[PDB]
Number of protein chains: 2
Amino acid sequence: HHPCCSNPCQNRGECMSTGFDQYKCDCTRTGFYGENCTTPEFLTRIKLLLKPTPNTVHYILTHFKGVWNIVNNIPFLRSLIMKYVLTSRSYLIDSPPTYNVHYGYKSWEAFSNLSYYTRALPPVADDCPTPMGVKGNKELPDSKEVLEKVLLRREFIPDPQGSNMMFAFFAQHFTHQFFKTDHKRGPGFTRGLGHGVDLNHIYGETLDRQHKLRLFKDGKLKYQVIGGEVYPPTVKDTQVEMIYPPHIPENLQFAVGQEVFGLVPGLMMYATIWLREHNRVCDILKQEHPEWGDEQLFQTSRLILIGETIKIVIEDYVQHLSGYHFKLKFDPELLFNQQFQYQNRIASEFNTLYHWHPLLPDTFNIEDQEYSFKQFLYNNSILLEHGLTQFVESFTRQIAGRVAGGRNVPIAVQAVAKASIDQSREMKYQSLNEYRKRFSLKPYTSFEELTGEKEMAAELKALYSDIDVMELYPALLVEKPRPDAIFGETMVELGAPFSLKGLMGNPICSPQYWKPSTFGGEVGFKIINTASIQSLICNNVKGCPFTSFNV
Amino acid sequence: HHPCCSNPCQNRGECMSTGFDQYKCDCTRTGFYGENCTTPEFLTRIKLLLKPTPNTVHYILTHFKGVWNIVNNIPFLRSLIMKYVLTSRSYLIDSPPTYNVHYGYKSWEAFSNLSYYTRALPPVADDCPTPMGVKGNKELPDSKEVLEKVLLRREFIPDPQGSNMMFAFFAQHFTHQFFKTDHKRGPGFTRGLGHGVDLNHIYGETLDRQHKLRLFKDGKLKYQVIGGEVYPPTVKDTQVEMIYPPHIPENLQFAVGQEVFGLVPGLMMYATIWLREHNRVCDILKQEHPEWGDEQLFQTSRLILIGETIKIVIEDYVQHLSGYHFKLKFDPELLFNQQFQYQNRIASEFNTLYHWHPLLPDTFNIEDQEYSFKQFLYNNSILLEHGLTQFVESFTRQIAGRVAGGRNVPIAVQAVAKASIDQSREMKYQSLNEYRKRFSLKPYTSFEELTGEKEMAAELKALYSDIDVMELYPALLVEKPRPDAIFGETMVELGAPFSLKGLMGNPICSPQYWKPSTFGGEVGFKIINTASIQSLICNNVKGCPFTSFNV
Ligand code: COH
Ligand code: COH
Ligand SMILES: *[C@@H]1O[C@H](CO)[C@@H](O[C@@H]2O[C@H](CO)[C@@H](O[C@H]3O[C@H](CO)[C@@H](O)[C@H](O)[C@@H]3O)[C@H](O)[C@H]2NC(C)=O)[C@H](O)[C@H]1NC(C)=O
Ligand SMILES: *[C@@H]1O[C@H](CO)[C@@H](O[C@@H]2O[C@H](CO)[C@@H](O)[C@H](O)[C@H]2NC(C)=O)[C@H](O)[C@H]1NC(C)=O
Ligand SMILES: *[C@@H]1O[C@H](CO)[C@@H](O[C@@H]2O[C@H](CO)[C@@H](O)[C@H](O)[C@H]2NC(C)=O)[C@H](O)[C@H]1NC(C)=O
Ligand SMILES: *[C@@H]1O[C@H](CO)[C@@H](O[C@@H]2O[C@H](CO)[C@@H](O)[C@H](O)[C@H]2NC(C)=O)[C@H](O)[C@H]1NC(C)=O
Ligand SMILES: CC/C=C\C/C=C\C/C=C\CCCCCCCC(=O)O
Ligand SMILES: CC/C=C\C/C=C\C/C=C\CCCCCCCC(=O)O
Ligand SMILES: CCCCCCCCO[C@@H]1O[C@H](CO)[C@@H](O)[C@H](O)[C@H]1O
Ligand SMILES: *[C@@H]1O[C@H](CO)[C@@H](O)[C@H](O)[C@H]1NC(C)=O
Ligand SMILES: *[C@@H]1O[C@H](CO)[C@@H](O)[C@H](O)[C@H]1NC(C)=O
């Protein structure tokens with residue numbers, strides 16, 4: 001078996017076979033040396049005793065509301081802090097990217113082939129003696145047992161942070177531009193070849209789909225008017241392929257950039273809101289530039305919408321998820337004198353950790369109705385019946401589920417939850433503890449320490465035996481949450497570097513792009529820098545209902 | 001007409017229309033302000049009073065051999081100087097990239113579509129009153145007339161810097177991995193989607209082509225053995241498409257990563273040398289790693305050859321061209337504490353300036369024979385007849401043509417020389433003087449100042465009327481050379497930023513890749529960091545003949 005199977009190399013050191021049964025660790029720039037990269041250099045030892053733990057940092061950022069209130073009002077100070085949040089998080093991501101499901105060593109194939117998700121840790125080699133390497137039993141516990149014992153919802157557990165359905169649907173719509181598993185090829189492959197925030201879920205992944213969605217007048221997207229309301233055009237009108245089961249009537253097959261977005265009326269609500277936003281931006285641009293043509297109106301609006309998206313995601317979405325009293329800021333200039341790579345490759349494990357199915361409620365409650373999963377799925381009649389204003393007002397009020405803490409996956413999606421476990425193993429993911437060490441976190445020393453509780457911990461001990469072979473995905477969903485929080489530490493500490501990297505990595509954030517003329521002048525540039533989830537709804541939904549990401 | 005037609009914004013200010021007959025310049029981070037970005041800030045005023053001209057710096061680099069001898073052997077000084085070279089040149093290149101032939105403003109399409117070459121200057125708008133904007137006549141002079149009066153060789157002008165045919169064929173083999181114009185789509189499009197030094201000219205641009213070239217044993221590339229010598233395998237054996245006339249003997253239809261390389265035996269010489277190098281690195285790695293299979297042997301050799309290529313290009317090829325007494329160094333670590341983007345997009349103008357037609361001799365002299373272009377073209381028999389040893393010995397001794405200085409384009413390639421002019425015009429290139437200002441050079445104030453001479457200057461004055469509409473490509477070939485140099489200022493000052501950017505921008509130069517484990521341990525790493533043009537031939541050509549890029 002591969003001499004690296006036991007993952008001997010510590011502290012981001014890299015393992016290489018040097019014979020059939022010997023390895024060498026490459027400790028370059030890790031700040032450690034010795035056979036396994038565990039002897040700290042003097043200056044490292046100094047950093048290690050002065051580094052606060054992630055839990056300490058969390059405490060600080062979630063208390064002293066009064067101090068943060070002052071901090072938030074000193075632009076100089078707010079910038080300093082926001083800069084440090086960006087730099088520290090991004091240093092954890094390999095960029096240019098390295099490994100993928102087929103390459104546990106760096107290769108040109110893994111670097112150059114955009115069809116793969118990248119990998120933050122290399123796969124476990126095919127010939128290892130146990131699924132996690134050398135530890136644990138020959139087989140991992142039946143995934144149906146893991147799912148049933150510690151993942152499936154008994155009573156609905158509401159998110160104590162107050163996340164609503166506007167938030168759950170925003171997360172689903174936004175992340176589905178960059179998590180687009182290519183099932184013809186397997187779970188380690190993506191169809192999102194732009195690998196980030198390019199708004200392909202609005203404009204289409206390829207030029208051909210974009211051209212069928214565009215009106216070719218005024219920079220606009222095609223649309224239809226139903227009952228005086230603007231909605232996406234149909235499949236029949238556009239020839240844009242969409243995934244619909246065969247019983248969907250032609251007039252109900254809306255066409256949008258992402259072909260799975262007809263699956264869910266919460267996804268279509270966002271699709272329709274963003275299509276309106278693009279056309280509203282074209283209108284403002286045409287007023288600023290009566291000399292411009294359609295192609296430039298269209299491309300400039302798309303750049304403006306990419307900036308609006310990043311800005312909302314940082315200052316509304318991540319803000320709300322963080323629970324911080326510090327006010328996060330979208331400001332590309334904070335990086336202009338730092339070392340930072342303006343590029344991103346989507347990581348398989350970032351896709352895995354975003355499988356937030358416990359966020360889903362037991363029913364979808366719009367106005368006086370409570371729809372089951374079966375009535376909601378595929379059913380865009382519900383959208384037309386109630387209308388966008390009612391959808392916003394209903395979803396803003398309805399609470400989502402807690403994600404960490406265990407037993408909160410709705411039964412309606414049990415096959416999806418089981419697939420995440422199975423596919424993690426097909427992709428030969430290393431263990432939870434290897435992933436915690438990869439992200440500068442202490443390994444968990446027991447199931448009880450992971451869960452913070454006794455009963456789920458004891459079920460997992462019986463299922464897995466050894467904490468060091470506990471798997472990443474189920475651990476994210478059973479992990480002890482922060483006090484009154486939606487997530488536990490592992491979710492935050494992996495999720496935040498992948499997220500900030502992907503947001504800031506965008507070329508629009510680069511110094512040659514981040515200038516008013518990129519966006520058609522100061523008016524277009526202000527649209528980005530003042531965008532918000534409330535303004536997005538206010539500008540594009542009749543009556544301008546109030547909204548946010550909390551109930 | 002477009003109000004930016006006259007190129008009103010200076011100092012890398014960006015021009016935008018603000019109504020039908022009005023523009024705004026965006027002076028963001030230029031160090032200038034005012035309507036056209038021409039009023040310098042105080043620090044800018046200071047930094048401009050202190051900056052030496054390129055010709056002063058070139059003079060210092062090519063004199064005081066005595067001092068440079070000292071500097072070359074003080075590793076700390078050498079590194080400090082090489083560091084400054086890398087950083088100051090790279091800063092001129094937009095990265096992430098911006099314009100292309102269809103987009104004279106930033107857009108997602110121009111960012112994301114890898115089929116385009118990028119553009120260092122936006123194209124002249126389609127509706128400008130003259131080819132170059134607003135200056136000059138309604139039509140540029142007939143390209144055949146410019147070609148015949150100032151470009152065509154009367155008698156062969158030797159390169160005074162002593163470049164040889166090893167150098168000339170190395171330039172052509174090396175640059176044709178990244179200049180691969182997609183003539184199906186147009187001159188502003190490329191088939192080299194890796195946009196740099198990925199060695200697709202050895203390994204194939206696509207995975208399907210790579211797999212047909214590979215042996216699948218020991219990491220190796222397929223090959224044949226003719227009269228005891230190793231050569232690339234055939235088109236028949238591999239089913240790899242190559243460009244060859246119908247008459248070529250089956251066994252001379254050599255198949256290599258790049259489809260056009262059977263065109264010229266000097267290109268097949270280097271293809272053959274590099275195929276041998278790949279398989280020799282396979283043998284070294286198999287010895288080091290008997291545990292490794294074919295796939296990892298193949299990928300790790302590729303990474304190693306990519307490193308060897310960068311190494312030789314900087315320390316042999318660019319060293320030679322530069323004329324400097326300072327010893328250039330390939331060392332990724334010099335950029336580790338600098339701001340630098342590990343990515344590259346090939347510029348259309350870098351392709352245009354690399355049209356080094358005048359390097360070609362009047363005949364190709366091997367051993368006793370002197371072959372004409374007609375006899376040399378598509379003729380791999382000559383390679384087999386003389387053998388690689390004789391190739392290297394003859395090409396090392398045969399001098400190449402001078403590139404600048406005018407009238408040195410061999411007539412056998414006059415059609416290609418005329419195409420460079422016609423296609424520059426189709427891609428709506430801005431003028432020489434706009435390019436010189438883009439790269440911080442003073443615009444030429446007369447045709448005489450451009451050429452350093454009278455007769456060509458007078459022909460060009462009558463052809464073009466205004467120096468501000470002289471064209472880039474033909475200016476590079478008539479420009480007054482540096483003293484006994486192969487190139488003028490404009491060639492070196494545009495060429496060096498594009499070159500060093502594409503060299504250092506490669507992911508293998510990034511801190512996560514630049515580690516001995518990437519290359520299979522210390523043995524593979526050393527192969528890279530001790531590569532030269534001499535060791536390349538010594539290891540792979542029977543008898544280990546002396547070679548160099550000069551004499
Ligand atoms: C972001 C939070 C979130 C939410 C709220 C959510 C809500 C819902 C929902 C009700 C509206 C339904 C019916 C489903 C059903 C599914 N989900 Co999501 N999912 C979410 C995050 C994800 C992610 C991320 C993936 C992987 C997508 C991929 O890789 O293509 C996923 C995968 C799936 C798949 C697998 C098919 C595939 O194309 O990979 C199904 C089926 N699920 N989910
Ligand atoms: C670098 C030095 C160099 C040399 C020594 C050289 C030597 C030779 C040679 C010797 C046997 C022959 C027969 C030709 C003939 C040709 N050259 Co070159 N070329 C060179 C630099 C280039 C470049 C760069 C291009 C554009 C390549 C592309 O875009 O595909 C080119 C283009 C061409 C093309 C067609 C592609 C195009 O873009 O128009 C032909 C045909 N030529 N050339
Ligand atoms: C990168 O940009 C290239 C230049 O735009 C582009 O090539 C172009 O692709 C389009 C659309 O696929 C082809 O045009 C076709 O448009 C309609 C679509 O319904 C067809 O029915 C027409 O008959 C026509 O064939 C363009 O001809 C083609 N232009 C070229 C090759 O110069 C690439 O598609 C873009 N690449 C990517 C990844 O987007
Ligand atoms: C290097 O890390 C390795 C891999 O775990 C260590 O090797 C194991 O060490 C344990 C405890 O000392 C023993 O069971 C064996 O000696 C090792 N196992 C195997 C399979 O060899 C090693 O001791 C660490 N090396 C150093 C020098 O600290
Ligand atoms: C910016 O450049 C513009 C356009 O190139 C200048 O306009 C010219 O300036 C002077 C007028 O005194 C003349 O040389 C030209 O006849 C003018 N041409 C046009 C089209 O206006 C303008 O002055 C520059 N602005 C500044 C403030 O320097
Ligand atoms: C990226 O890698 C995938 C997986 O290797 C490649 O997909 C395969 O293409 C091969 C070789 O042409 C085929 O035999 C199979 O049809 C594909 N295998 C799959 C999908 O798993 C893909 O071609 C690569 N992309 C690029 C640009 O090279
Ligand atoms: C391409 C990826 C770009 C954006 C991804 C968007 C949202 C994901 C945000 C967080 C995932 C879980 C951790 C939450 C981050 C809050 C903590 C912090 O700001 O440090
Ligand atoms: C893809 C880009 C990578 C490599 C470029 C390859 C060759 C370029 C070399 C010459 C173009 C003219 C450059 C002369 C540079 C010498 C001066 C200097 O180093 O500053
Ligand atoms: C080498 C191909 C020459 C083709 C001749 C057509 C162009 C003639 O051009 C003339 O050539 C003369 C001879 O060198 C020069 O003295 C003139 O200045 C030049 O205009
Ligand atoms: C779809 O939802 C509508 C409400 O608009 C409901 O009346 C109908 O029964 C649903 N259809 C299905 C197939 O569940
Ligand atoms: C090709 O080269 C051979 C020598 O190897 C030469 O004698 C022959 O004439 C050439 N063929 C053509 C078509 O010129």
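Count begins at 1; order follows the chain as displayed.
A Cβ is built for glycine as well, from the same backbone N, Cα and C atoms used for every other residue.
Annotation for A:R89 (substrate binding site): spatial neighbours A:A496, A:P497, A:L500, A:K501, criterion Cβ-Cβ under 8 Å with sequence separation of six or more. Per Swiss-Prot, the feature substrate binding site maps to A:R89, A:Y324; the stated evidence is experimental evidence.
Annotation comment: Swiss-Prot describes A:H176 as active site, proton acceptor, evidence class experimental evidence. A:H176 (active site, proton acceptor) falls within neither a helix nor a strand when secondary structure is assigned with DSSP, and so counts as coil.
Following the DSSP three-state reduction, the secondary structure of A:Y354 (active site, for cyclooxygenase activity) is coil. The active site, for cyclooxygenase activity feature in Swiss-Prot is assigned to A:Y354; the stated evidence is experimental evidence.
Under a cutoff of 8 A between CB atoms, and with a sequence separation of 6+ in the same chain, the neighbours of A:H357 (mutagenesis position) are A:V409, A:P410, A:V413, A:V416, A:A417. For the published mutagenesis A:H357 to Y (Swiss-Prot position 374), Swiss-Prot gives the following note: Impairs peroxidase and cyclooxygenase activities toward 2-arachidonoyl glycerol.
For A:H357, the entry in Swiss-Prot reads heme b binding site, with the evidence type experimental evidence.
Under its mutagenesis annotations, Swiss-Prot gives A:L500 to A, F, P or T (Swiss-Prot position 517) the following note: Slightly reduced activity. For A:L500 (mutagenesis position), the number of other Cβ atoms no farther than 10 Å from its own Cβ, over all displayed protein chains, is 21.
For the mutagenesis of A:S548 to A (Swiss-Prot position 565), Swiss-Prot gives this note: Decreases acetylation by SPHK1. The structure shown keeps the original residue. Long-range Cβ contacts of A:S548 (mutagenesis position) within its own chain (separation 6+, distance under 8 Å): A:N164, A:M166, A:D316, A:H320, A:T396, A:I533, A:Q534.
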**OP:** Using a 10 Å cut-off, grab the number of neighbouring Cβ atoms around the Cβ of A:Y354 (active site, for cyclooxygenase activity), all chains included.
**Re:** 18
**OP:** Do me a favour and check the Cα-Cα span between A:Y324 (substrate binding site) and A:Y354 (active site, for cyclooxygenase activity); whole Å is fine.
**Re:** 20
Subject >> For A:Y324 (substrate binding site), the three-state class that DSSP assigns >> reply: coil
**OP:** Using Cβ-Cβ distances, find the residues under 8 Å from A:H176 (active site, proton acceptor) that belong to the same chain and are at least 6 apart in sequence, listing them in sequence order.
**Re:** A:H201, A:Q258, A:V260, A:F261, A:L267
**OP:** Would you count the other C-beta atoms found within 10 angstroms of the C-beta of A:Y324 (substrate binding site) for me?
**Re:** 16
